[PDB]
Number of protein chains: 2
Amino acid sequence: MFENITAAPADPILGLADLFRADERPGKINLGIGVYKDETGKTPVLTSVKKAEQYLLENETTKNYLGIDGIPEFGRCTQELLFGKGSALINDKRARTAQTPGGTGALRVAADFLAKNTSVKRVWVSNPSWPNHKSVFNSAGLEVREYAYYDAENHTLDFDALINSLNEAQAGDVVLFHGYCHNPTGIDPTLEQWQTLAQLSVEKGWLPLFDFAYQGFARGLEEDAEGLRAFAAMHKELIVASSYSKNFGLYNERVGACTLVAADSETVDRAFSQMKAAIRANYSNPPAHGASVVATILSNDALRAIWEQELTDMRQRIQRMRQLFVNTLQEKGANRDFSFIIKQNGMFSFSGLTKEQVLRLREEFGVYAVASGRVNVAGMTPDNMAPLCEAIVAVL
Amino acid sequence: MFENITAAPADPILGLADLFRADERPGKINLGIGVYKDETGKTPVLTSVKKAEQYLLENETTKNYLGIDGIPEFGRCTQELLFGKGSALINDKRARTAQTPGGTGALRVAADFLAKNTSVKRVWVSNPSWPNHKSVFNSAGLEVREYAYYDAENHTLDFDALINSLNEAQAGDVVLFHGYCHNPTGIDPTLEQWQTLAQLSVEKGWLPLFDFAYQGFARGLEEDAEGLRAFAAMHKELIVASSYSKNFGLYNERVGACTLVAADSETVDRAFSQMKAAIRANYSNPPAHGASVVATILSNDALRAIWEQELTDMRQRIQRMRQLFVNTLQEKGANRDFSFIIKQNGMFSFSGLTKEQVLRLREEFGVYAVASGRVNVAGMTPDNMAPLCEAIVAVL
Ligand SMILES: *Cc1c(COP(=O)(O)O)cnc(C)c1O
Ligand SMILES: *Cc1c(COP(=O)(O)O)cnc(C)c1O
């Protein structure tokens, strides 16, 4: 049965981690996967999560199965994080959320749901976008179409091109928007652009699907939710696939949510019963650990205060590294102006390096970036800034 | 988009838990979902797992992403549990395992893999079988066909009917076998019958897929793996979807494995790269908590000794409850011979109650069983044995 199975091509983001491991050189630098690193190049588990874990260890009475949709409090906390505390979606009971294995699991659950319960056949994703989007939607049977986004010459958001590209999108098409900290560009729409987009989609009949994986990494929790709320305020339907992997440093615990909003309570509930059937036929019910950690921290005032500060530290440290990167590039002889980097949000800098420059950096210098030129600024520390910038200016 | 979505029919096993919760009556008894209960009707987290969790809390340095396939040691321990310590599959590097979100997640991963990488279109499942099998395979696009299994009059395994049914199965078809403690009947093949089945499938060209969710609940760990090893010994290819939800009381942590075996190392590896691509497009990488708990317990001699005894206690207590059930049924006036119940393995007794008897028990007596007549003997305690048996003899 398996004789003719061909080998899958390595994952552009995840297979990079394997190469780096297989690397015997001393000063290799990993600017690949989107995992936060502190000043010492470690990825510690947050103090707020260690505390919640101790609490879980003291207080859990059972490992009995959660419901298909997970921990209710987890869902309630997600809705408030996404939509706002006194939100109308919340008060009108227009939203239902299922806890899922990470944001990827939420995107998948959304895909399967749409594929088996609606008339959707096409999903629009930006160019460029997180490389695994195409793959998740293609797995559910939907096709992926691309809309213009980034202007590589000017390193800006080419809004008119975005708009004109999206004009090929039909009524009933799913259009995927990133929350904030666009992966991989770091280029995001202004709020005005978000309102323009919100009125346009309501008018063209698109179903918005938001991939929200970096809430809190640009300006703050409530601020990063602006585009999505602008949308929620005028759409009767939408789905949001959120992740707590990056903002809680809970990467391997697989914590995410897929929230579904419809016109009213009765409709969203009927629609949710199908989402649940889709979950049951996939992984059955979600893993409790990471999500009860998130529910515990979010529900406890002291624990939340500590987490928000840890998230504030992550954000500010990345901001400090961006600056250090553009300055050091200048001091090291990079004769190109990399200052556009100062203008991007999140962990990623779309460097504008060619696929061959990216190949040379890793092959001659052990510096690891995604072939697209995406670099992890959060993976940069003041100790590796110099050798890294020397490697870069040498392939330029 | 969601206006015409119909409500999904409630899950036969999982929606039962909701009804039971919505129930305001005092003495309701839940004999529904396959979750173990101790003499007091609680589902404690095992002492061996609480200890491993403390260790994890003390020793974890990061929550950084696991590989798509998980914790390597988890995979190694699974292979030894399934195939044996000095196994040829292990020594020849013929097997590859991916850690998955539960056994369901493993069945799904297997389905997606087979659907997108082989020429499989049909999966054969027993009649009856775990209700969610059809649903997982149908989700991947495969069709489910049924093979004869249980003789309801004699409450035995109708082996000739099994064999003759399976004759409609073509070369290249997937045939799903349960490890041991067949869900829902508790009726399993003798080892001789397992060897007969192993030679037959090798001859007819079937690809065996084992759902192993109760290893250790019939006779013991190594003993319950007999049928599967009988098969492994003569098949060049097979996939096993195992679960640690029941044998480690780790239900909500979602701990399972999908192991893939091919003719040689090169083939299984090439085949595994596609399994990994399938995982990446679903939930990305698996949740660490439950699996590192399992790896820790399995790798530590003291911790393993304690777990094996806890599993021995679970098994023996269920055995004591079966007996108590048939005796009390006799003492309570159940004029039907329920002694076949003594002959079943695992947590489930296929009672032979009609769908209406099952409806009356829950509606008039608050006793909850699956509509199929499947009862959870592990959910029985000496405190609820009497009112439960009185309810049953009253609907007979
Ligand atoms: C990280 C990420 C995801 C999901 O990651 P999970 O680790 O599955 O939580 C989804 N979309 C984007 C844009 C991401 O950056
Ligand atoms: C419990 C069970 C499964 C899987 O359960 P998970 O909770 O997903 O680990 C699969 N097959 C059978 C026969 C089962 O009893």
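So this one's X-ray crystallography, 2.2 Å, going by the header.
Every residue, even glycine, has its Cβ placed from backbone N, Cα and C.
According to Swiss-Prot, the L-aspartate binding site annotation covers B:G34, B:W130, B:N183, B:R374. Counting every protein chain shown, the Cβ of B:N183 (L-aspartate binding site) has 24 other Cβ atoms within 10 Å.
In three-state terms derived from DSSP, B:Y65 (mutagenesis position) belongs to neither a helical nor a strand segment and is classed as coil. Among the mutagenesis entries in Swiss-Prot is B:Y65 to F or S, noted as: Slight changes in activity.
Under the DSSP three-state reduction, B:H133 (mutagenesis position) is assigned to helix. Under the heading of mutagenesis, Swiss-Prot lists B:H133 to N and annotates it as follows: Decreases to 60% in maximum rate of the overall reactions in both directions.
The annotation that Swiss-Prot gives for the mutagenesis experiment B:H133 to A reads: Slight increase in maximum velocity of the overall transamination reaction between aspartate and 2-oxoglutarate.
According to Swiss-Prot, the mutagenesis experiment B:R280 to V carries this note: Reduces first-order rate constant over 25000-fold. Other Cβ atoms within 10 Å of the Cβ of B:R280 (mutagenesis position) number 22 in total over all chains. Secondary structure at B:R280 (mutagenesis position), taken from DSSP and collapsed to helix, strand or coil, is helix.
For the mutagenesis of B:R374 to F or Y, Swiss-Prot gives this note: Second-order rate constants are reduced by >5 orders of magnitude. The structure shown keeps the original residue. Counting only same-chain residues six or more apart in sequence, the Cβ atoms lying under 8 angstroms from the Cβ of B:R374 (mutagenesis position) belong to B:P184, B:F348, B:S349, B:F350, B:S351.
Those residues noted as binding L-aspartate (B:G34, B:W130, B:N183, B:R374) have their most widely separated CA atoms at a distance of 11 Å.
In this entry, B:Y65, B:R280 stand out among the recorded positions B:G34, B:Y65, B:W130, B:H133, B:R280, B:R374 as having a C-beta under 8 A from a C-beta of chain A. Straight-line distance linking the Cα atoms of B:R280 (mutagenesis position) and B:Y65 (mutagenesis position), rounded to a whole number, equals 12 Å. Only B:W130, B:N183, of the recorded positions B:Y65, B:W130, B:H133, B:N183, B:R280, place a Cβ under 6 Å from an atom of ligand 2. Cα of B:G34 (L-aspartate binding site) to Cα of B:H133 (mutagenesis position): a distance of 15 Å. Taking Cα separation as the measure, B:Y65 (mutagenesis position) is nearest to B:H133 of the recorded positions B:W130, B:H133, B:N183.
The separation of B:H133 (mutagenesis position) from B:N183 (L-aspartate binding site), Cα to Cα, is 11 Å. Remark: B:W130 (L-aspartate binding site) has B:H178, B:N183, B:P184, B:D211 as non-local neighbours, by Cβ distance under 8 Å and separation of at least 6 in sequence.
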